[PDB]
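Asker: Quick one: the structure is below, questions incoming.
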Amino acid sequence: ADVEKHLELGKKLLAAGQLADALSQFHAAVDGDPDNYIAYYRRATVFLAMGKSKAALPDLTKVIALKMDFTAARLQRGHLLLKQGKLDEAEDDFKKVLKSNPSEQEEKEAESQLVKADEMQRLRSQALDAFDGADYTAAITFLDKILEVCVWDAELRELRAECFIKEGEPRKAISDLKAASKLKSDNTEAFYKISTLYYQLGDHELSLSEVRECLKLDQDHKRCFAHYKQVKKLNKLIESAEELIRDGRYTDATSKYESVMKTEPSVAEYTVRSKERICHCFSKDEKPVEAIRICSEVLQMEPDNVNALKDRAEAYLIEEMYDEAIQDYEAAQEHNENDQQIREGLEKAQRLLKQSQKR
């Protein structure tokens, strides 16, 4: 009777669009009578209207537990399961809807959802099959299709991410893993994986804070911890080096980047990036011979590295090799038409050249 009054009010409030207030009434009704099946149903239609399926599901399955013939609630759960990619359980729900005297509308909705589930069910086999056969591009194709419908399927999301890492597309993989993490709570393994991918990418900082998220969920995570110790060190070293170059302490910065390559010799990006900064160090410390040797090395690997070009240029000028200095500025300027810093140096190199040419 208090329950009934709460139920009635909630219906009015729901009809009027006052969702939170409707929710409150249906909560009160459920609390007033924990066995009443419609109370849980009413509350679930409110969560559904808000679009909070995480909250709706337990109430939907409660209703079904209490009232197995309650076709409307089972139809709704079937929808959520299909979206979650729980294909077997979805089909099971839709199929049982068909056999519990559905209204005409419910019958059409369930038949429509059984056609689609069966498509997904077929596509899932093709996706898993292509993956087991190490055909990662075929797999993505199928997963693309599946994930359009099964949008809250965390594991197929992660499987597509695996495809992307294998396909040499780590940034795409990070993105799928991030999306997946928003759908699942147990995220430790995904956070670990993204932190790793950042690491291999050279993004030491994001790698570090990403591994911190892992340790925040589980402090004892052995793999996450072992990697934390590695990035933490590798990251402090780079932070120290950049701090040293800020204060003009070039030989200590060189020394610092030397140990940066020591502590991570496998991942190419850390030597290449370290060499670039060392190239910068020798240049700014006005030590031209060494500057041109290693700025050249960097440039062997990265012919378009603007910083290396500018720094080698600056080193050529000490050596009074004006022709080589301008040629390096021109290469840098080629893709950086508007960069004021390149212009200044090129025009400087040209003034110095003229000076020497005066008679």
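We're sticking with Swiss-Prot numbering for chain A, so the shown stretch reads 35-393, in order.
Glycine is treated like the rest: Cβ placed from N, Cα and C.
Pasting the relevant annotations from Swiss-Prot:
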- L48 to D: Reduces binding affinity for misfolded proteins by 40% (MUTAGEN)
- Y71 to A: Reduces binding affinity for misfolded proteins by 40% (MUTAGEN)
- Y75 to H: Reduces binding affinity for misfolded proteins by 40% (MUTAGEN)
- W186 to A: Doesn't affect binding of misfolded proteins (MUTAGEN)
Asker: Sort the mutagenesis positions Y71, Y75, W186 by C-alpha distance from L48 (mutagenesis position) and give me just the closest.
Answerer: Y75
Asker: Just the number: how many Å between the Cα atoms of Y71 (mutagenesis position) and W186 (mutagenesis position)?
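Answerer: Roughly 27 Å, rounded to the nearest whole number.
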Asker: Which chain-mates of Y75 (mutagenesis position) that are at least 6 residues away have a CB under 8 A from its CB, listed by sequence?
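Answerer: Spatial neighbours, sequence-distant, of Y75 (mutagenesis position): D93, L94, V97, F104, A106, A107.
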Asker: Counting only other Cβ atoms and using a 10 Å cut-off, which of the mutagenesis positions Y71, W186 scores lowest?
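Answerer: Looking at the mutagenesis positions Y71, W186, the Cβ with the fewest others within 10 Å is that of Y71.
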Asker: For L48 (mutagenesis position), just count the other CB atoms lying within 10 A of its CB, please.
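Answerer: The answer is 19.
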